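Student: Starting off with a structure, shown below.
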Amino acid sequence: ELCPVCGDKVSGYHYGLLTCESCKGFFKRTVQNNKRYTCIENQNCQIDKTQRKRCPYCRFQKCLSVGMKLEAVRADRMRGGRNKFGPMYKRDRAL
DNA sequence: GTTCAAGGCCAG
DNA sequence: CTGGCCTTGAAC
Ligand SMILES: [Zn+2]
Ligand SMILES: [Zn+2]
């Protein structure tokens, strides 16, 4: 399937839904360090595989827009296991 | 024992 | 900063 954010190849469920590996890394990086970006355009830049790197601000807005969850990023940076969205993913897979 | 989604590593 | 690959571990 295609990443709902940039269209790249999905690698699995990441923070609420299927996304590509790069967007998973980007969202993690962003939320973990409270990164704050600023768009030089009009905060409505188009995101695609070849432009996602051009504006992190709009890339992040899209991540939130499509449904990526801030709560899936762990405050205590705990490793492994499975979060509260475990069952949800199991349901999304079936349907 | 196996899954597999979340965190970590690091070459570029 | 980016993103492909690695490590971790509760849930099943
Ligand atoms: Zn993506
Ligand atoms: Zn923008």
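Heads up, chain A uses Swiss-Prot numbers, so what you see runs 84-178.
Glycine too: its Cβ is placed from the backbone N, Cα and C atoms.
Pasting the relevant annotations from Swiss-Prot:
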| type | residues | note |
| --- | --- | --- |
| BINDING | A:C86, A:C89, A:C103, A:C106 | Zn(2+) 1 binding site |
| MUTAGEN | A:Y96 to A | Slightly reduced DNA binding. Strongly reduced transactivation; when associated with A-168 and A-172 |
| BINDING | A:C122, A:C128, A:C138, A:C141 | Zn(2+) 2 binding site |
| MUTAGEN | A:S148 to R | Increased ability to activate transcription of target genes |
| MUTAGEN | A:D159 to A | Strongly reduced nucleosome-binding. Slightly reduced DNA-binding |
| MUTAGEN | A:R162 to A | Slightly reduced DNA- and nucleosome-binding |
| MUTAGEN | A:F168 to A | Slightly reduced DNA binding. Strongly reduced transactivation; when associated with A-96 and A-172 |
| MUTAGEN | A:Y172 to A | Slightly reduced DNA binding. Strongly reduced transactivation; when associated with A-96 and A-168 |
| MUTAGEN | A:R174 to D | Increased ability to activate transcription of target genes |
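Walk me through the surroundings of each of these features.
Tutor: A:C86 (Zn(2+) 1 binding site) falls outside any helix or strand according to DSSP and counts as coil. The number of other Cβ atoms within 10 Å of the Cβ belonging to A:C86 (Zn(2+) 1 binding site), over all protein chains shown, comes to 26.
Within the same chain, the residues at least 6 positions away from A:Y96 (mutagenesis position) whose Cβ sits under 8 Å from its Cβ are A:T102, A:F168, A:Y172, A:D175, listed in sequence order.
In the three-state DSSP reading, A:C141 (Zn(2+) 2 binding site) counts as helix.
Of all Cβ atoms in the shown protein chains, 12 besides its own fall within 10 Å of the Cβ of A:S148 (mutagenesis position). Under the DSSP three-state reduction, A:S148 (mutagenesis position) is assigned to helix.
Look at A:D159 (mutagenesis position): DSSP puts it in coil. Sequence-distant neighbours of A:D159 (mutagenesis position) (same chain, 6+ apart, CB under 8 A from its CB) do not exist here.
Following the DSSP three-state reduction, the secondary structure of A:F168 (mutagenesis position) is coil. When Cβ atoms from all protein chains are considered, those within 10 Å of A:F168 (mutagenesis position) total 16, not counting its own.
Residue environment of A:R174 (mutagenesis position) contains 8 other Cβ atoms, counted within 10 Å of its Cβ in all protein chains.
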Student: What other residues of the same chain, not counting A:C122, A:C128, A:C138, A:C141, have a CB atom within 8 A of the CB centroid of the Zn(2+) 2 site?
Tutor: A:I123, A:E124, A:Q126, A:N127, A:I130, A:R137, A:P139, A:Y140, A:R142, A:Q144
Student: Find the one among the binding-site residues A:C86, A:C89, A:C106, A:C128, A:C138 whose C-alpha lies closest to that of A:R162 (mutagenesis position).
Tutor: A:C106
